Amino acid sequence: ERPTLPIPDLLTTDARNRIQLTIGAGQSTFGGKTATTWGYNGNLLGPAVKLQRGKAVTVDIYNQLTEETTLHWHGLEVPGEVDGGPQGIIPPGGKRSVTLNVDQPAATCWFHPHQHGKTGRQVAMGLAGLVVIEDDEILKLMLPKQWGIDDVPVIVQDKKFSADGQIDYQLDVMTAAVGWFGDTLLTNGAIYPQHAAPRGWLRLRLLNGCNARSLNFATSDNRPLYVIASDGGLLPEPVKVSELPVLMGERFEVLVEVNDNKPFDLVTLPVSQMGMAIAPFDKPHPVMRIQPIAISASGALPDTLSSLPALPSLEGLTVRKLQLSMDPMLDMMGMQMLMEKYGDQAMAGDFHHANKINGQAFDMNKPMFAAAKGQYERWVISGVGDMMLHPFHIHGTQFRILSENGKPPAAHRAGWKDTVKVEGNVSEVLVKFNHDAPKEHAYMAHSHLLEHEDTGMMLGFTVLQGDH
Ligand SMILES: [Cu+]
Ligand SMILES: [Cu+]
Ligand SMILES: [Cu+]
Ligand SMILES: [Cu+]
Ligand SMILES: [Cu+]
Ligand SMILES: [Cu+]
Ligand SMILES: [Cu+]
Ligand SMILES: [Cu+]
Ligand SMILES: [Cu+]
């Protein structure tokens, strides 16, 4: 009796070379209770916008909410002016158009709001969509590619609800400290759905769309997952894993084997992050049921996928230090609240500017620095002196991780990424920005634990000129 997995529509340009996105409020049902929800072209979540490398598209965005919002293309390398950070306000009842000139490798990216101080609430209410970038190279690989049959997006999110059935979002001292988390897991908006998949190989495009919760994917019968792509695109070869940790905002594409008369579940395993192994997440928790079917499939697991360029020489590059911090009093009170409500299981395994980078809370009208254009830079990001998890994301770039929180990156994490783990230690990434970003439409760099972002842990930076 499980509902079928909802499939976002795959949306391409029309004869005018446009795509229309409407942002609005509607209603959804969760376990027989109605909730007010927000969506793109719909009442919850959104479509998957399909783009080709080297082709321009124009996106018309209609805000039919009664409050301001913005639309950011997470993972897509575009100029500040169309990046849709906090300065890209779309008035309630208004329309903004952006032209996107796609110039990066095939990848699964996504889109969501970036309204200043309110991003967590707007994502919790339901706003998220997907971007599918294709190029010439990926289409020659004979990967599974029937959308909604053997090539399927999997957007995983937690929410909590009040007794009246509404989504229960509060930015308070506990949530500003540890993040907004809940007791109900959704998969493309549904609770424990089933997906009917052809015998052979199934391609899952995994997105952790949670506000604050880290995930760790595995299968019910321990069959392996073959990682084929990260945030910014294909890896050089598939990497076989028994489990796959995924931070907030991260994407991975995996292939899994589907065999006759053997259903299995995709699950998430308990994580060690504060607050996130509370019941029902103290044990392995189901995400979706895979049901084998006997319709045609042509997809395969290739020996080779692509080629990564060599990491450049590190001598001579500009180094930028980014020190993350949390107000000791916020940490104090939030942790105490968490302990009092839930006890030891919560540790298993004015705060509106309390969270900072280099001693400064986000200033929308003062960028912290100007980065070079077209030149490699080394950015060193530290959570030393703090216990919380900071998945650190940088707009405008796909980067390479040199060191991740005390160690070289795992093989499946060594390709193109837009997020890096920072948690009580220091990480180092190699970045290059191909496009301009002025003071009036600056690039953001921030923790993707959304409650931290909303209470100050973000900076603006410009990109202007390069070598002179
Ligand atoms: Cu994002
Ligand atoms: Cu982003
Ligand atoms: Cu602002
Ligand atoms: Cu206090
Ligand atoms: Cu204290
Ligand atoms: Cu604690
Ligand atoms: Cu903290
Ligand atoms: Cu550009
Ligand atoms: Cu962002």
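Numbering starts at 1 and runs along the chain as displayed.
We read in the header that X-ray crystallography, 1.8 Å was used to get this structure.
Cβ atoms here come from the backbone N, Cα and C positions, even for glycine.
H72 (Cu cation 1 binding site) falls within a strand segment according to DSSP. Residues or ranges marked as Cu cation 1 binding site by Swiss-Prot on the basis of experimental evidence: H72, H393.
Per Swiss-Prot, Cu cation 2 binding site is recorded for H74, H112, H448, and the stated evidence type is experimental evidence. Just so you know, the Cβ of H74 (Cu cation 2 binding site) picks up 22 other Cβ atoms within 10 Å once every protein chain is counted.
Per Swiss-Prot, Cu cation 3 binding site is recorded for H114, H395, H446. Within 10 Å of the C-beta of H395 (Cu cation 3 binding site) there are 27 other C-beta atoms, taking all protein chains into account. In the three-state DSSP assignment, the secondary structure recorded for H395 (Cu cation 3 binding site) is coil.
Annotation source Swiss-Prot lists domain 'Plastocyanin-like 1' at 26-136.
Annotation of the mutagenesis experiment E77 to F (Swiss-Prot position 106) in Swiss-Prot: Increases oxidase activity with ABTS as substrate. Cβ-based neighbour count (10 Å, all protein chains) for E77 (mutagenesis position) stands at 21.
In sequence order, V178, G179, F181, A212, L338, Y342, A346 constitute the residues six or more apart from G275 (mutagenesis position) in its chain with CB-CB distances below 8 Å. When secondary structure is read from DSSP and collapsed to three states, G275 (mutagenesis position) falls in the coil class. Quoting Swiss-Prot on the mutagenesis of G275 to K (Swiss-Prot position 304): Retains 20% of cuprous oxidase activity. Increases oxidase activity with ABTS as substrate. Shows dramatic conformational changes in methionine-rich helix and the relative regulatory loop.
The Cβ of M326 (mutagenesis position) lies under 8 Å from the Cβ of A177, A354, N355, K356, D386, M388, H452, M457, each of these being in the same chain and 6 or more residues away along the sequence. Under its mutagenesis entries, Swiss-Prot includes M326 to L (Swiss-Prot position 355) with the note: Almost loss of oxidase activity with 2,6-DMP as substrate. Loss of the copper tolerance phenotype.
Mapped onto three states, the DSSP output places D331 (mutagenesis position) in helix. Swiss-Prot gives this note for the published mutagenesis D331 to A (Swiss-Prot position 360): Strong decrease in oxidase activity with 2,6-DMP as substrate. Loss of the copper tolerance phenotype.
Among the mutagenesis experiments that Swiss-Prot reports, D386 to A (Swiss-Prot position 439) is described with the note: Decrease in oxidase activity with 2,6-DMP as substrate. In this structure, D386 (mutagenesis position) belongs to neither helix nor strand by DSSP; it is coil.
Experimental mutagenesis is annotated in Swiss-Prot for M388 to L (Swiss-Prot position 441), with the remark: Strong decrease in oxidase activity with 2,6-DMP as substrate. Affects copper incorporation into the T1 copper site. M388 (mutagenesis position) is surrounded by 24 other CB atoms, counting those within 10 A of its CB over all protein chains shown.
For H112 (Cu cation 2 binding site) paired with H72 (Cu cation 1 binding site), the C-alpha to C-alpha distance reads 6 Å. In the deposited model, 24 residues between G349 and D350 are missing, and the Cα-Cα distance across the gap is 30 Å.
Break the domain 'Plastocyanin-like 1' (26-136) down by DSSP state and the numbers are 12 helix, 51 strand, 48 coil. Counting every protein chain shown, the number of other Cβ atoms lying within 10 Å of the Cβ of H446 (Cu cation 3 binding site) is 27.
Within the same chain, residues at least 6 positions away in sequence whose Cβ sits under 8 Å from that of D331 (mutagenesis position) are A177, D386, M387, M388.
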